[PDB]
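Asks: Below are the structure tokens for one structure; questions will follow.
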Amino acid sequence: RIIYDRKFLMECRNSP
Amino acid sequence: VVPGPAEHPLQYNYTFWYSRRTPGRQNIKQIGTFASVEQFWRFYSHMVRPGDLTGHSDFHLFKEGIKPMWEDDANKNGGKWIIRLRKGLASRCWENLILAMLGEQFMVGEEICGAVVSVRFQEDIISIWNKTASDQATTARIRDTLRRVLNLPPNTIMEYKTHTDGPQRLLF
């Protein structure tokens, strides 16, 4: 399963 | 719709939907579909937060191929957990919930269908839909996960409803 932590998900928000 | 070059793929594609209806009552449309984390932010960072929506209104975020209506094959034997919130809480709750759902925090196999935030007159309602209402290990796990991922007021009622299950109500 592809699992993402909340922190990680938020950090991706600043990547185009 | 496929994740791009060096994007971070998800466990599923999802589709954002929006609806505006009247209480007491085709009025539901697709906003967009995404296959990666970067693509999700591309929709979500440009969307109106549910706390700034007007009317009897809902955002729905569902696994691609599942329609946010109970009659849908993936939904017909299912149900949802419901959390009723005072005005001011829905936007932060909706974000924490969709990030948990997307990041696969629920750990219930294929049971998750999607999430709905409903703006009403004097409350907001967040819900998460699953495939099998009678699967007590799944609905129990979903309930507990919601408690882990949302910052709720003390005393907060959570309620499960199977989809099949004085004066008239005028405002809502």
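All chain A residue numbers match Swiss-Prot; in order, they span 51-66.
For this deposited structure, the header notes the method as X-ray crystallography, 2.4 Å.
The backbone N, Cα and C atoms fix where each Cβ goes, and this holds for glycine too.
I grabbed these lines from Swiss-Prot:
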- A:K57 to R: Impaired ubiquitination by the BCR(KLHL25) complex (MUTAGEN)
- A:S65 to A: Abolishes phosphorylation by MTOR and increased ubiquitination by the BCR(KLHL25) complex; when associated with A-37; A-46 and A-70 (MUTAGEN)
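Where in this structure would I find these features, and how exposed are they?
Replies: Other Cβ atoms within 10 Å of the Cβ of A:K57 (mutagenesis position) number 9 in total over all chains.
In this view, A:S65 (mutagenesis position) is surrounded by 11 other Cβ atoms within 10 Å of its Cβ, with every protein chain counted.
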Asks: According to DSSP, collapsed to three classes, what secondary structure does A:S65 (mutagenesis position) have?
Replies: coil
Asks: Round to a whole number and give the Cα-to-Cα distance in Å for the pair A:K57 (mutagenesis position) and A:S65 (mutagenesis position).
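Replies: Distance (Cα to Cα, whole Å): 14 Å.
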